[PDB]
Amino acid sequence: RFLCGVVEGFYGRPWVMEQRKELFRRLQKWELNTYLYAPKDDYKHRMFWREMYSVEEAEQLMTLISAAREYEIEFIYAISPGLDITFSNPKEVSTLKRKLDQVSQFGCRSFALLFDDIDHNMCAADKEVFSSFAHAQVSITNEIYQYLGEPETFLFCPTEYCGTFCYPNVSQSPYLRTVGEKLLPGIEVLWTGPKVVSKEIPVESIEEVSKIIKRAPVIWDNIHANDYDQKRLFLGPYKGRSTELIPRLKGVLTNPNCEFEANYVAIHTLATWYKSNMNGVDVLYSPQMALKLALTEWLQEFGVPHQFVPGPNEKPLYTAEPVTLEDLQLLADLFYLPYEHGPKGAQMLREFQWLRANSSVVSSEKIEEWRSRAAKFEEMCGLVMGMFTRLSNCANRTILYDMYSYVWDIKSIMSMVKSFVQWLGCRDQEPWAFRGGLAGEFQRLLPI
Amino acid sequence: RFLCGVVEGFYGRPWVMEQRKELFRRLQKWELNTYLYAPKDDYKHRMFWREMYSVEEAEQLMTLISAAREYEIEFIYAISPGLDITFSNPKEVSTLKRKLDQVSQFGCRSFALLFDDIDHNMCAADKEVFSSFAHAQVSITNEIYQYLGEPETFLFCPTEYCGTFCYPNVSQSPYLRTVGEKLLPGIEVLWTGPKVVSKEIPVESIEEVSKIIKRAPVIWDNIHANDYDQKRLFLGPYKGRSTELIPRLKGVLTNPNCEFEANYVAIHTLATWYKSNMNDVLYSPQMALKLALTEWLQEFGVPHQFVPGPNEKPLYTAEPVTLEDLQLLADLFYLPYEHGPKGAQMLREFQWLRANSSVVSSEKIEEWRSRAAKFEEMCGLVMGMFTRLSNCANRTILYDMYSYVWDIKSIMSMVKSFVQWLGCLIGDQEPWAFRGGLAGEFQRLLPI
Ligand SMILES: CNC(=O)C[C@@H]1[C@H](O)[C@H](O)[C@@H](CO)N1CCCc1cccc(C(F)(F)F)c1
Ligand SMILES: CNC(=O)C[C@@H]1[C@H](O)[C@H](O)[C@@H](CO)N1CCCc1cccc(C(F)(F)F)c1
């Protein structure tokens, strides 16, 4: 019994109810089974975790939970009390119980307590009752778990939730040792890999952590998360996790891009990865082949919402060409993965670096190498503009709007790069010449 | 009788109906009077300008237009056919007429044709009928204007809509000469100033253009527009346009930030500017900023107990957003050509600390250490500002701004960390160490 699906676990604008219901439909379509509710900035999840839902909010969560059951998706309600809970005040424990039991009255049977992204310092009153921060967390987690009747799925996100967050390392951490020893065995533990955003999650890294927590973890995967950098988006395939992990894990829940419609590839390729070795103990999963599968399917959504035919001498329709598979392949390569651009992106960057570095050669056989390489690069910059133009004319406006900022940025920068290469081949600005804000001026003075 | 208010004239996710109705309420509250509907990417405004609204869309626009009349705001319906229109095909002219009279059946009496951001090249069939691009535009604009019964308010956005777009200059442009001579005198002309995003709009610049278009223009002001750069936001005051312009103009319509709630200052300060010389000693941008910010503050504590003892964990959520937080925020995201005083101050202090950092390893040491600690205090104010914003009751305002405030606090946190390191950073890093994506790698190779 493996929990595979999506955690809405990110910072910023959460997903709205309509989007979550649509998520459930996609999860089911792709034979995934789990959703973990945890939006960092949905006010009653974390900041105001004490506050009960209103009659309005109650009705909406009930409707959502019913939608999950209807789509055969396990609904997991997480709460994040760690910013300000006095762990040793039993009214505080009661308040936490009240909150979770209100949600259980909405039909929810699966739960989670999360202690990610809080500092390790307890108040004086908690230091006198518990000998460490982990003891304090494990005590209320155990007490809540049993208060709810030992539900079949209950998750715990540790504060040391990845290799690099473990002081002094994974295998000797007194925080994780305590979690492994004291956290009740029915409770599952979340883990993001060697890092917050793990490039790879090697099998031996999971053998290491499994030993100290004394269970196989559930992965909380940040591979496609994009809340940490305003300019980033990830449309590359699920990658860097061997299918051999599946037998050594209780699940994988991916925490993907903030922009809902940008997660077609992220979730589709996750599903393809899970399905490839669902009952494992000869290569089963190819990230490229999976990207192509995801993109081919995604394409069909662009021509669906969410005449005049001009003669030979007349102005041809601006709107005539639909988005192509090749446009989406290019787009994904430009906004690929946190540690890697896709082949076409890396190729354009390499060609531009070369054209810039050999540009003195204008002013030999080397000139026609430069001019032919430049014209081929301009062709590629043209494909980026073409991709933007056809996206901006697509019938699915909802997908367009989620992606707009990103595609506009890349096309806009490729247009400056193209223009710059043309200028190299020929020997009071608007504000978009000088980009990034104040933020960007600070950033440019830091080491890169 | 002066048109002052807002044009929704930008690229990307348009505003939804609820937000537009809320705009009308604010415009009225601040004694502004005009809204110009022109979202570049609302599909039936520009790309698919030929397509009639559905029953659903019709009902929504009717409701919106009624809301405008109810709030004493003139509603102006713009359409942008320039990407695609064969100007000489009378079916095309008929299609345009059909579209506009559908909108007039929704209750709308004011209209606009826009030819901004299209190229100057006509199809063969239009070249045989019209001797220039301006003749073609002026011909259908005049024909539509009279077909609608010469409505009291009808606007025209030229293709050469600012000083720098005029070939070869404003006073000798054969495009604008033709517009001035041939465009019917009842029709108003839109103008963005010397530039697309005009730092200043000098009086003599408007005297220059007024002479050649043969009327006073309506300014389409892009001062606070932020669609051109994904990282930018503008919360500084309306600035750089003398109150002496008002007698020489038919109006000012501001095209502000994409994020609806970020436009409290942009629109409020515009209103204060207009009201100051309705019929520069009269308008102070700083005093106006302060007025706007003080008023805006009241919105943060309104949606759209437990008391811990001396030894217990204090509430994370206790401190509300302050006026000083919003003053700091505005100074960090101020104006397209200028940061606010606190922003410029932090940048200056960081440049100094970086450039004199060798001094660690004299009186100069204690100058460095005292300046550094004072800079860390200021970086802490940025984090404080973020944390208190993220706890505010108006979630709608928070979410519109989230990306920006998160970015600035995130970068100030790296800058703070970097100054601390200088007073005492790579290896296997998380992705947010290296910011900006593919786009950012291209940008860093362009000249700065
Ligand atoms: C399992 N729990 C987590 O991974 C916690 C969080 C969120 O879930 C988030 O979606 C995900 C990926 O971003 N995590 C980032 C943590 C590092 C961080 C914190 C604050 C600020 C930054 C920043 F400096 F990068 F902005 C990073
Ligand atoms: C009166 N009409 C206008 O001003 C037209 C547009 C939109 O209204 C937009 O909201 C405003 C400010 O951005 N204008 C920018 C024009 C320059 C441009 C065009 C394409 C792309 C770019 C970019 F690459 F820089 F982003 C700029």
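Throughout, chain A uses Swiss-Prot numbering, with the displayed residues spanning 59-339, 371-395, 537-593, 601-664, 675-695 in order.
How was it done? The header gives X-ray crystallography, 2.3 Å.
The backbone N, Cα and C atoms fix where each Cβ goes, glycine too.
Residues or ranges marked as active site, proton donor by Swiss-Prot: A:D175. Around the Cβ of A:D175 (mutagenesis position), 16 further Cβ atoms fall within 10 Å across all displayed protein chains.
Per Swiss-Prot, protein binding site is recorded for A:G67, A:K98, A:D174, A:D175, A:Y219, A:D285, A:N313, and the stated evidence type is experimental evidence. With a cut-off of 8 Å between CB atoms and residues at least 6 apart in sequence, the same chain places A:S138, A:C215, A:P216, A:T217, A:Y219, A:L248 near A:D174 (mutagenesis position), listed in sequence order.
Residues or ranges marked as domain 'GH84' by Swiss-Prot: A:60-336.
Under the three-state DSSP scheme, A:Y69 (mutagenesis position) falls in the coil class. Where Swiss-Prot documents A:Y69 to S as a mutagenesis experiment, the accompanying text is: Strongly reduces affinity for glycopeptide substrates. Nearly abolishes enzyme activity.
Cβ environment of A:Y69 (mutagenesis position): A:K98, A:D99, A:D285 lie under 8 Å away, each six or more residues apart in the same chain. Swiss-Prot lists A:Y69 to K or Q among its mutagenesis entries, and the accompanying note reads: Strongly reduces affinity for glycopeptide substrates. Nearly abolishes enzyme activity.
What Swiss-Prot notes for the published mutagenesis of A:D174 to A is this: Nearly abolishes enzyme activity. Classification of A:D174 (mutagenesis position) by DSSP places it in coil, neither helical nor stranded.
Listed in Swiss-Prot as a mutagenesis experiment, A:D175 to A is described as follows: Nearly abolishes enzyme activity.
For the mutagenesis of A:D175 to N, Swiss-Prot gives this note: Nearly abolishes enzyme activity. The structure shown keeps the original residue.
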- Message: Tell me the Cα distance separating A:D175 (mutagenesis position) from A:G67 (protein binding site), rounded to the nearest angstrom.
- Response: 12
- Message: Suppose the protein site is A:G67, A:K98, A:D174, A:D175, A:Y219, A:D285, A:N313. Which further residues of the same chain have a Cβ inside 8 angstroms of that site's Cβ centroid?
- Response: A:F68, A:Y69, A:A96, A:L172, A:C215, A:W278, A:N280, A:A283
- Message: If proximity means a C-beta under 8 angstroms from chain B, which of A:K98, A:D175, A:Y219, A:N313 count? These are the recorded positions.
- Response: none
- So A:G67 (protein binding site), by the Cβ count within 10 Å over all chains shown, scores 27
- Rounded to a whole number, what is the CA to CA span in angstrom between A:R664 and A:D675 on either side of 10 missing residues? 21
- Query: Across the 31 residues that the deposited model omits, what is the distance in Å between the Cα of A:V339 and that of A:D371?
  - Reply: 13
- When a 10 Å sphere is centred on the Cβ of A:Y219 (protein binding site), how many other Cβ atoms does it contain? 24
- Using C-alpha atoms only, work out the spacing between A:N313 (protein binding site) and A:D175 (mutagenesis position) and round it to an integer in Å. 15
- Modelling gap (7 residues), A:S593/A:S601 Cα distance, angstrom: 11
- CB contacts for A:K98 (protein binding site) [other CB atoms within 10 A, all chains]: 20
